[PDB]
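A.B. asks: One structure coming up, written as structure tokens, with questions to follow.
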Amino acid sequence: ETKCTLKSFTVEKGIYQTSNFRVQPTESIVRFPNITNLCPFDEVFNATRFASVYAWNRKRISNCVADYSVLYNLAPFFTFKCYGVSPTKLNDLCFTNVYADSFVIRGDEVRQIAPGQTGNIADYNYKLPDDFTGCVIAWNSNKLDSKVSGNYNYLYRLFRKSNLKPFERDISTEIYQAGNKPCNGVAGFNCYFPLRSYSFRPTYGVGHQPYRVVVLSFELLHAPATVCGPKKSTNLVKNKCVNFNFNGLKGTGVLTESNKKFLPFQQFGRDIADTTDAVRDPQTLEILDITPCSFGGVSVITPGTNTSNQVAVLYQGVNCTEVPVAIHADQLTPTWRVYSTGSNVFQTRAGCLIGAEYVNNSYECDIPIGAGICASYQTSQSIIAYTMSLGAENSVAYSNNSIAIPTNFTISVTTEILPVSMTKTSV
Amino acid sequence: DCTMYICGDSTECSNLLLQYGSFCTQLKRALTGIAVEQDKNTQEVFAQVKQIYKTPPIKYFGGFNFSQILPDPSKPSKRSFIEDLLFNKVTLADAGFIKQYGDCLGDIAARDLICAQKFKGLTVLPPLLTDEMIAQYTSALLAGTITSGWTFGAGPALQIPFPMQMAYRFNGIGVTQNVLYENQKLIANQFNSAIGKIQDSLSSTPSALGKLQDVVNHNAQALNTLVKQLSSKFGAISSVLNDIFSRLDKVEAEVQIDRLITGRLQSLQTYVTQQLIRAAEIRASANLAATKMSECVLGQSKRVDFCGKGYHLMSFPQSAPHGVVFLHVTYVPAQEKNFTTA
Amino acid sequence: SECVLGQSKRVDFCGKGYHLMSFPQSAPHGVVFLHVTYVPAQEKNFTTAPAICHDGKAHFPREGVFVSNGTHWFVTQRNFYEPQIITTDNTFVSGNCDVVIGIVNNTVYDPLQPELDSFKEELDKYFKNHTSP
Amino acid sequence: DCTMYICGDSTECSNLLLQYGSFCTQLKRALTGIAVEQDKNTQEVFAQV
Ligand SMILES: *[C@@H]1O[C@H](CO)[C@@H](O[C@@H]2O[C@H](CO)[C@@H](O)[C@H](O)[C@H]2NC(C)=O)[C@H](O)[C@H]1NC(C)=O
Ligand SMILES: *[C@@H]1O[C@H](CO)[C@@H](O[C@@H]2O[C@H](CO)[C@@H](O)[C@H](O)[C@H]2NC(C)=O)[C@H](O)[C@H]1NC(C)=O
Ligand SMILES: *[C@@H]1O[C@H](CO)[C@@H](O[C@@H]2O[C@H](CO)[C@@H](O)[C@H](O)[C@H]2NC(C)=O)[C@H](O)[C@H]1NC(C)=O
Ligand SMILES: *[C@@H]1O[C@H](CO)[C@@H](O[C@@H]2O[C@H](CO)[C@@H](O)[C@H](O)[C@H]2NC(C)=O)[C@H](O)[C@H]1NC(C)=O
Ligand SMILES: *[C@@H]1O[C@H](CO)[C@@H](O[C@@H]2O[C@H](CO)[C@@H](O)[C@H](O)[C@H]2NC(C)=O)[C@H](O)[C@H]1NC(C)=O
Ligand SMILES: *[C@@H]1O[C@H](CO)[C@@H](O)[C@H](O)[C@H]1NC(C)=O
Ligand SMILES: *[C@@H]1O[C@H](CO)[C@@H](O)[C@H](O)[C@H]1NC(C)=O
Ligand SMILES: *[C@@H]1O[C@H](CO)[C@@H](O)[C@H](O)[C@H]1NC(C)=O
Ligand SMILES: *[C@@H]1O[C@H](CO)[C@@H](O)[C@H](O)[C@H]1NC(C)=O
Ligand SMILES: *[C@@H]1O[C@H](CO)[C@@H](O)[C@H](O)[C@H]1NC(C)=O
Ligand SMILES: *[C@@H]1O[C@H](CO)[C@@H](O)[C@H](O)[C@H]1NC(C)=O
């Protein structure tokens, strides 16, 4: 491992930090609302009469199971235009509400349904918000809606005093006034009927046929959801690592019992780090606390590759009664658990070291470890970790009537090295 | 830890991060460099002696009271009471190697302690030198400078009594030494009153130890800003990555996660650069402290206004959390009379 | 600018211990200093007193120290052992000898006193050649 | 100033800059620190009496 992370075959004598360890999970749990009846999307998608562009029909759907598998072939969904949420993974998310707004529009101006497109059918009739989440389905209706005499039922608008804010509808129809003269009357200078009937017959041009359109809107991460996928539940696991999936929230860790008190509308718990920590299970109504399993840095203490290959492994700041939980099979992401079943283990202030042995005598420090502990390669050969020696203790007798005066001397030579100029460069 | 901080609990994010290159490897190398140099600073400052000198049991320093700064045998540690006051006054010290996993799962108040903000791969490493051995070094320096004169910085230690030692210190200023032998009791009483007033002044105000409090405050503020900055959206869809992986397909979400990863590495590198600047400043200050340690204590400095206001007489070192406190004993002329000169 | 062009009185700046001089050598992107330093060797112990009083008057040295071998008293410089008879260069009288602590008794032979005692020994014999007989 | 140089005289640019958190707060903190120690330099060098 240290040869892989140092890119060199011969490593020098010392300590080297390497890749951290991790605790692998065991299984997975999913907890969803358990509803029986399917969502009644059939009467929405197969209504005998649909709505106009200025009077689109809006239906909220709640308390059922979002099952779009049968919606693949039947209701064939010619448009894959879903951009807020990928439609392939639609069943993996849970929505607190879903709204279907349907109507019938001119087949040419389908692209005006998309947000940001101006005009008259997308400005004076209905427009999407800027941050809209959801998507629209558009398809042709020539056999059913269009008649040989003309489907003269759906009414479009072409004028308004000002552009309307999104998600707004009007019912009133009044003869327009567009000048100083109050032309209320019945007709006059720009005094026309507001909503005009369609003129659609199948013999017209291509793309001019009437289209059935329906937009689906939903918001996320607001409340405990009532309509989502058909995934079965399982049994809750306490104090064990697991891959949990609560209402699309996928995470890994352990789940304990917490004593905090929620509110009847509150579902998720946050912290300063913008990470979920406290959740409430949808089925049983206690408080669950989320915590990922522990980890830490790994250090290797080794002598030179010129010397033997006997190493020592130090774990960074972990309780040493908890590291035997790491010693199992198929339990740790680092697969080199052969040393994990090692030798006597001794605890320091920053973890516990495997592969050495304390000696109560004191030598000079050679390898840094921490908290005054130092390692060396010594006696048979092994690696010893001991207490750093500050030096040799030497008492000096104080006196108030004596004096120590040197009688001889010496002249010695000392060297000093100073960098003066690093190498110039240019790019 | 780059993998957990940038791409925590996601295998595909870790693969896409490994695809980027050698950024966090260089970051880890720079952090090992700053840690090794920071241990080296404390190593070279207090290693001016090779033997741990033992203090004598006799505490009669020629009428000079000294029990405030010598280590106290009644204390279980070898700490002087001045050092204990300095240690417990700055009650914001390191606790990164105390909170183990049991303290992490202790559930104090929904785990709102530092363990919450060290779950994101941020780790504090303990220093090599512990408190008792630093105190032993300071005690050895004080024992060498209290009885062996000032020659113990030049090889062997030669025992000199305190009276003619202070007489030589007066001789190195400009006043002849003999006067000290007529003012022994008065100078001893002045020294004891001054050394009591030092502890009184330190215990008086709470705005005197800012020079060490600001360093740990800045460190904690930098860590808090780093852990708070993760809530930034960075122009993405959500601040949590697993929602992006479970909501969008793998042919359009790579742009958003790319923007998020680049922003987080930008913030991390900004933090690293700020740490480097603070390391350079601390290194310069530590070198200045080493010069003061070598010159104002192991000898008497002829430079004016370098080891205390007025003419410098002698000095004392004391340890402190991440710092050193010097006590400069110095000479100040009192009231004066003017006459006619020639 | 400091160590090479003159002796430095700053301790532990141009070499360990007492400093004498330094020589420079060049190196690829660097300089190498060769400091020549002077270090005291093995020592000896003696018994000392802070002053000396002879005629009811104290005496002090302006450099060095009084040392005793158990029999005689000498003046000595600090950093090299050299016993010597009392020196006018390290003798001055400031008040009587009842206020200082640790003082002893001995005859004083600073060359001011050999002006009557031993520096004028030929003149002392010339003076005693008439008074004594 | 945080808003003037980057998203000055525009509401929506400030709205999108509000997502980024405490970047320019750290910028202001660093610049105020260098300003106060810059004053401290003159105070240290010129107030010896
Ligand atoms: C998941 O399905 C189960 C089984 O239907 C629901 O369990 C009901 O409520 C409590 C526990 O939540 C049980 O003691 C009852 O016996 C169950 N009653 C019925 C009629 O099944 C559970 O409520 C469902 N969870 C959700 C979130 O809908
Ligand atoms: C809601 O109704 C009000 C009428 O009370 C509309 O306000 C009118 O807007 C037009 C737009 O040019 C003005 O000419 C009128 O003077 C307004 N009326 C009044 C009384 O001030 C408003 O537009 C309607 N809301 C929407 C979204 O259309
Ligand atoms: C101080 O120490 C030196 C080093 O030992 C002494 O020099 C030695 O002197 C003896 C006497 O002639 C010689 O035999 C040795 O060869 C010398 N040593 C070296 C390395 O040259 C010196 O004599 C001592 N000074 C005093 C006054 O004792
Ligand atoms: C040296 O100073 C210390 C501190 O001032 C003295 O300890 C105090 O002594 C007085 C009376 O002797 C007591 O009332 C205090 O309670 C002592 N303080 C503590 C903290 O115990 C000490 O006596 C002095 N020693 C000498 C020889 O002067
Ligand atoms: C010396 O200082 C004194 C006071 O600072 C100056 O004042 C004179 O001396 C005393 C006051 O101590 C008075 O009795 C005199 O009347 C003061 N005035 C004069 C004109 O002597 C004094 O000027 C200073 N200089 C000298 C040479 O004495
Ligand atoms: C809805 O109508 C289509 C076409 O008319 C038909 O194929 C489908 O079966 C209908 N849905 C149901 C649930 O019958
Ligand atoms: C190992 O080190 C020794 C000296 O420490 C050296 O002589 C020897 O050549 C080294 N081994 C190799 C393979 O270089
Ligand atoms: C682990 O925690 C227990 C708590 O009872 C403690 O006794 C033990 O010393 C800890 N282990 C280490 C290596 O510190
Ligand atoms: C070191 O001390 C411990 C505790 O007293 C003891 O168990 C161990 O045997 C000692 N080892 C040696 C080599 O003395
Ligand atoms: C020297 O110190 C001892 C105690 O170490 C003391 O008994 C003695 O009186 C002192 N001598 C003088 C002259 O003060
Ligand atoms: C002089 O110093 C030496 C150094 O150890 C010591 O052994 C000796 O006892 C001292 N002599 C006296 C008289 O204290």
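For chain A, we keep the numbers from Swiss-Prot: what you see runs 298-676, 689-736, in order.
Method reported for this entry: electron microscopy, 4.0 Å.
Each residue, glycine too, has its Cβ placed from N, Cα and C.
Feature list, courtesy of Swiss-Prot:
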MUTAGEN   A:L452 to R  Increased resistance to neutralizing antibodies. Decreases HLA binding to NF9 epitope. Increased binding affinity to human ACE2
MUTAGEN   A:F490 to L  Increased resistance to neutralizing antibodies and human covalescent sera neutralization
VARIANT   A:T376 to A  In strain: Omicron/BA.2, Omicron/BA.2.12.1, Omicron/BA.4, Omicron/BA.5, Omicron/BQ.1.1, Omicron/XBB.1.5, Omicron/EG.5.1
VARIANT   A:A701 to V  In strain: Beta/B.1.351, Iota/B.1.526
A.B. asks: Report, in whole Å, the straight Cα-to-Cα distance of A:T376 (variant position) from A:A701 (variant position).
C.D. replies: 85
A.B. asks: Fewest neighbouring Cβ atoms within 10 Å: which of the recorded positions A:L452, A:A701?
C.D. replies: A:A701
A.B. asks: I'm trying to understand the geometry here, so how far is the Cα atom of A:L452 (mutagenesis position) from the Cα atom of A:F490 (mutagenesis position), in Å to the nearest whole number?
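C.D. replies: Counting only the Cα atoms, the answer is 11 Å.
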A.B. asks: Report, in whole Å, the straight Cα-to-Cα distance of A:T376 (variant position) from A:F490 (mutagenesis position).
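C.D. replies: That comes out at 34 Å between the alpha carbons.
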A.B. asks: Return the count of C-beta atoms lying within 10 angstroms of the C-beta of A:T376 (variant position), excluding that atom itself.
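C.D. replies: Counting Cβ neighbours of A:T376 (variant position) within 10 Å gives 14.
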A.B. asks: For A:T376 (variant position), name the DSSP secondary structure in the helix/strand/coil scheme.
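C.D. replies: Where A:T376 (variant position) sits, the three-state DSSP reduction gives coil.
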A.B. asks: For chain B, give the subset of the recorded positions A:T376, A:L452, A:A701 whose C-beta is less than 8 angstroms from one of that chain's C-beta atoms, in sequence order, otherwise 'none'.
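C.D. replies: Near chain B: A:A701.
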A.B. asks: For A:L452 (mutagenesis position), which DSSP three-state class applies?
C.D. replies: strand
A.B. asks: So how many other Cβ atoms are close to A:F490 (mutagenesis position), meaning within 10 Å of its Cβ?
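C.D. replies: That number is 13.
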